Amino acid sequence: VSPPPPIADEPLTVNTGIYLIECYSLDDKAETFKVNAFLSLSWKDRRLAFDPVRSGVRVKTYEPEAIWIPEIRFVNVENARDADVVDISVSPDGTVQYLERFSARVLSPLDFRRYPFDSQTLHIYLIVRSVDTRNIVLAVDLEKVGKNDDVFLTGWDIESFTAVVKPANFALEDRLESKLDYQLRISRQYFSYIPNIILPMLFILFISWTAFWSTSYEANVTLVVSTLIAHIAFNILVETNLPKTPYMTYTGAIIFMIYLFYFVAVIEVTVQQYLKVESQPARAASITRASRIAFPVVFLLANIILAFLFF
Amino acid sequence: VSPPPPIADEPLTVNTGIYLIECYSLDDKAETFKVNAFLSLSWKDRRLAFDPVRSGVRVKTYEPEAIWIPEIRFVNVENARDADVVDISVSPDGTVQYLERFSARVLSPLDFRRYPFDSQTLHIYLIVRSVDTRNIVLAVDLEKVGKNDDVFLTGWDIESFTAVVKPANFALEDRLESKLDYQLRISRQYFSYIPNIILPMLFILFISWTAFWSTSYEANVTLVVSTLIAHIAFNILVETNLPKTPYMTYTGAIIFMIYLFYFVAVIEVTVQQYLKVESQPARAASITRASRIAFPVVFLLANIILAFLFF
Amino acid sequence: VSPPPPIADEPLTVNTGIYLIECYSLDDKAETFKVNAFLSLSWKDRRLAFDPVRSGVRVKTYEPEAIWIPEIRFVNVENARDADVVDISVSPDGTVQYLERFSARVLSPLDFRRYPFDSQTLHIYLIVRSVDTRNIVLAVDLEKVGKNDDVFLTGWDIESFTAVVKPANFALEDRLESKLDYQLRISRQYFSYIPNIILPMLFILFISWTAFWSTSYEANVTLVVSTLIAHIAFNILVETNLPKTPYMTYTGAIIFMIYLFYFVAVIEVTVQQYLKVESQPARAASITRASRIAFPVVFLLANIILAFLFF
Amino acid sequence: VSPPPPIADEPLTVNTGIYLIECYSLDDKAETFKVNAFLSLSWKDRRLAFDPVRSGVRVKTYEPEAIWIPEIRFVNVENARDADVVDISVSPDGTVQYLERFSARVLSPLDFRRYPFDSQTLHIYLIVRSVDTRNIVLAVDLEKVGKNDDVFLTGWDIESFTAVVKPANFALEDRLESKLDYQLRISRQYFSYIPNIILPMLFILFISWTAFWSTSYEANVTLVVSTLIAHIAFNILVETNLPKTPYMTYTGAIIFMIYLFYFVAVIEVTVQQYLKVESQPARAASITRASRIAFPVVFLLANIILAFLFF
Amino acid sequence: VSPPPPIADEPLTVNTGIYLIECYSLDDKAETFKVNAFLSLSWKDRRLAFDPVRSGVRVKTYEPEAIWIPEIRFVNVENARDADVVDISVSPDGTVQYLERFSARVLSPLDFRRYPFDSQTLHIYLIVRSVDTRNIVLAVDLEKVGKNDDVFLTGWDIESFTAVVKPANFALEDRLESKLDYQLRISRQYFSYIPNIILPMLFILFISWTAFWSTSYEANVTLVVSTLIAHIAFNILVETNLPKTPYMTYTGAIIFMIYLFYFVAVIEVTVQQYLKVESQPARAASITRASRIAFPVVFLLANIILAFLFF
Ligand SMILES: [Cl-]
Ligand SMILES: [Cl-]
Ligand SMILES: [Cl-]
Ligand SMILES: [Cl-]
Ligand SMILES: [Cl-]
Ligand SMILES: [Cl-]
Ligand SMILES: [Cl-]
Ligand code: NA
Ligand code: NA
Ligand code: NA
Ligand code: NA
Ligand code: NA
Ligand code: NA
């Protein structure tokens, strides 16, 4: 079976639609998500036209093997989609209506700059390669784009699922390709990060600052070094949920900055002890009293500066 | 092969049944479970009618390829089910009895609010899409719904496996869909959480309170900070077995609240030391004595309040 | 192809055999194991009978497609077995000898009560569903049941592989099922648990008891709290190799009991310090001296009681 | 279908091309990467020649089954590539133009000597085995070699994708093999290693050196041993992201060297304490003062020497 | 298609060869490795003989379906090999030359006694089952056994790939089986274990011995307990890379023995403190001075004894 022949010199328009049934497994490290959806295709094939009066039937059902079907592929998939044809219907004028249900692991880059307060635009790129007899061009049937109300992506809020209606037409190996961009806009449910990572991380930091109300070097060393090790455990925990980025994320910036605070608290604790041994406790008392104000104040201002640069 | 023709204007009724053979791998993080079951289907196709006198047999066996079979799909599966046809029996009136054995990874959301004392209703949604020639509607044969006595889901108790007998019939892409809800009610075996997470977590918390019977700042700092780090290890352990939820779980609430207790114990330990250095041990003694009662009392009342809000 | 016809009203006997080639991947958490074996089937088909004088041949080889073969399935498998037919031999009387090689992931529950000194009975349940024309019943050919001498299951000793010769015959969805139970008896190689978990766990416990020969609260607090944290690391290590059980395991019971010992050692260390501060060191000396005997004695007796309840 | 016949005694030239669509999952431990690309093949088959005047058509489309196609394989793949034929076009002279889209897990060794500041040359080796009737030789069509602009490999920068145009022609099992080398040059995005591993590791090292401004043995022991344990946690973290190499990596060398610094700081801390107890604090003061300069100076010079040997 | 008929009563000899293309994923825990190789087979089928004069052709190419091919299987594979036929060639006398490329996950036991200084002999067992018409026997064509020069097994050195030329002929389910043993001799690249596990483990052990030059119980307790916890972290790290063995490995023996050294150092530290409190520091000084020599001396001799028993 060959492609439908043109009346003039017009390309063949394959109208498309994607109806999401399931969204699952958004893997941040892999920058992938799994999708279960309906792919609907429609085009005119005059060779398939019939008279409903003469044939009796208003529509004709076909097996994929019996007719020409455009080879539609996904650009950003790991392996070719697992697809199962649901129906093929042909109106008297030869308008074919094809429907298949598929599943696919989609590869789509994520911007982690504002993590865990980030929003993403996931993409599903549909593509068709033209043949020598005909140039094939893709279109969007908006009445056939959508998602099931129950569609849930664990740890994310689905905002919208739309299609950029004008395809990106280009040459690849001296043949025309027509590409469509289906965009799934999502925003991360940041909630759990607050009681599990953010507040525990602040609590251990504030505990290290109790060393500014202590003259005991041994206890101070314990407070600052112990909490520093717990900070390292949180840094390791966070970086295991994320891929390695060539930029700084919001959480990464805070986590990094908090090390400087631990480092400066060790200097203070060291200086205090040194002065007391040198019989200068009055000078050490001045440094410790200033630290009580300076550490929370510089921490609050540094955080305002960071929140400003990132949001 | 086309669908069976109607006598009047009646939809074709495909009776269904699901008999569970195996339940395994309830993945809390993924919100999935694996199932191995029997899917039985039954419909009338009068085109398949036969006379046992003329044919010899009283029931005819068919290969799936030989006859029209309704395209029945699962809504909430990751990939299309692994299925193997066991039997296709046709009786003289044209009634077809179809039996297949399948295995599928089912995606079903879980409510972790009361974790690890939670119950869940797992769902298996069966669906059929109508054709232009006929509207296909699903029914439940209750005599064909059940589960093997040996069906065990590691770490869970299976309560019941029933079907909501009235299908959800609705429009989807200008065709009718008939959906059935099969519900597997389960409840978590909370037992192991007690000696492995809950009691160890309470023991280390009670150990931190021994600081209220000590005047040694160095020892108190070690007791409270060391046990706090062990609490962080339990928080990390717990959160690795759970997905990130946009709500607070019972365990999460307790784990979070216990940080406040560690934070306030550090303040007490700091205050006590400060007063002793300022030559006010009588005042410090009053605060430490009150803490001995206040900490267990507030811990018990806070826990009663939490158990009330969650149960 | 239809099933063989009966002479009288007798069921068709399908003689079975399982010869293990490989045993691997006993996953304790999943409660699964992987098997690579031979499945042999034997039944009589009179339609297939021939005279070896007239035909010349003593046996006839067949392709699966050419003859009727009973649909034999495994009950407790994750997915249907990956099978490859090795041979089909038909003798003059019509006795068919079928041989296939298969691989399957078998789901079989494990009793962890005596872990890591436990023995298990793994099961492979074979099943056949009867047809309308004939009732099919399973039998065991003992000469065709066995295992390769080289069959090794990493971390386990294989004791025996036998079959319960009488099938479980029962009705399921108004048809007869014939089920056979093939039992693989294994016992855990507990050896490695001794130098890697048990003895390290006892060493750190005995190290905490050195606090009974020390009057230094600061050092005592370090000894008891540090070793307690190492105990938590062993508890976490152990519980990651096991599924969550609605009962107590042997190791779990010991691990749990050892927490009580750490808790009571903290009370002793606290009491001793308190009395010394209250200028009562003679009383504290009496409690520490008793603890030196009481702690090992109660530890040994509690362990004897536990070993008795579990074995 | 047999291979095309030669005019003289010339080998059959199969022109090749690889156009990358997706690059993903560069697994450092496994030394593998996943690829989704176009494989284009072109050869002449005189048997397929036609007159475009007589046949009307300018090109002829074929199904793979209809014509002879060379068996082209990948050398360094885990399993055979998952391939789907896109097009087969035949010009009037008999020049066949074959295009397939494939996905493959490619096994390619990595040099970790300069990790995490390393560059790699990933290889995709194409091969063809000659037949008895004809010797098949591979060529590169440079116009059919390339990559999608959007091609991203998480944690890496793609520099170039080129082919070594001259094949490696060699005998293997008394038949000719023609092998082509497609090279994907990449360089690691080292950025994230700086705030997550390198700077945290230096901070804890500098914290241990504060012991050189302290006369408190107890505090010193805590500072040096605690930071040493945090170093061990970083060493373990790093070595889990890398395979075991029969050579030293850059990071490995630094991580190893830093242990010697911790070991010598423990000797210093021990010596100081010993002298103070022996009533020689003047001598200890001289050693501690020298260590304040010696430790950072030797650390800086040792690092210059290492950076020189590795870069 | 039936097997070739014998001239006399001679068995059918299938000559075999395995040429390794890729070796990868030697999983120590699973005791498996993945292989990508060529399997070549050769046998005589007189029914396939032709006159080169009459037919013109010197060799005849066949599709697997067209002729009888021996069912050759691998004994120690997880699942049946993924195989693709490269060529089937038939000389005029009827000698068939079959070549296929395959990939397989091979299950082969490993001896960890000398880990990480161990050598292994990996096995690939080829097998053929006899038929009633003929006894099929396997042979090795040594000119067709080998490996690609580029064959690399990450973390291992490949020494040789040879075949035990005489098959192990035996009865299995009343048919003769012909088995061949292909042996891949490898030796572990122990290098990385030295800077990553062995030297770090010795450094922390030597640090605990600095307690023998200290009279500070509090500091001693910190030194010995902190380093002991780091030893536990190394024990856990090592045992995660290895399966549980019913014997002691070299590393396991050293790791275990080092616990006894930590235990005895705690006794010494305890004894020293006890004597000082009892006003016997002269006696404690004698024990501490002896320990300075005794601990390194007993450590060196115990290690010589262990190296002797294991090598
Ligand atoms: Cl696709
Ligand atoms: Cl263009
Ligand atoms: Cl074009
Ligand atoms: Cl489905
Ligand atoms: Cl099965
Ligand atoms: Cl390939
Ligand atoms: Cl095989
Ligand atoms: Na088609
Ligand atoms: Na059908
Ligand atoms: Na059959
Ligand atoms: Na301490
Ligand atoms: Na072909
Ligand atoms: Na064959």
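The residues of chain E that appear here are 47-357 by Swiss-Prot count, in order.
Determination method: X-ray crystallography, 2.6 Å.
Just so it is clear, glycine is given a Cβ too, placed from its N, Cα and C backbone atoms.
Per Swiss-Prot, mutagenesis E:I244 to Y is noted as: Marked gain of function, with a ten-fold shift of the proton dose-response curve towards lower concentrations. Note: E:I244 (mutagenesis position) has no non-local neighbours, i.e. no same-chain residues 6+ apart with C-beta under 8 A of its own C-beta. In the three-state DSSP assignment, the secondary structure recorded for E:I244 (mutagenesis position) is helix.
Within the same chain, no residue at least six positions away from E:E264 (mutagenesis position) has a Cβ under 8 Å of its Cβ. Record note (Swiss-Prot), mutagenesis E:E264 to Q or D: Decreases binding affinity of TBA. The unchanged residue is displayed.
According to Swiss-Prot, the mutagenesis experiment E:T268 to A carries this note: Increases the binding affinity of TBA. Weakens block by Cd(2+). Shown in sequence order, the list is empty: the chain has no residue 6+ apart in sequence with a C-beta less than 8 angstroms from the C-beta of E:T268 (mutagenesis position). Mapped onto three states, the DSSP output places E:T268 (mutagenesis position) in helix.
For the published mutagenesis E:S272 to A, Swiss-Prot gives the following note: Increases the binding affinity of TBA. There are 22 other CB atoms within 10 A of the CB of E:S272 (mutagenesis position), with all protein chains counted.
In the three-state DSSP reading, E:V284 (mutagenesis position) counts as helix. E:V284 (mutagenesis position): 20 other CB atoms within 10 A of its CB, across all protein chains. Experimental mutagenesis is annotated in Swiss-Prot for E:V284 to M, with the remark: Displays an increased sensitivity to propofol but not to desflurane.
If you measure from the Cα atom of E:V284 (mutagenesis position) to that of E:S272 (mutagenesis position), you get 19 Å. Proximity to chain B (CB-CB distance below 8 Å) holds for none of the mutagenesis positions E:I244, E:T268, E:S272, E:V284.
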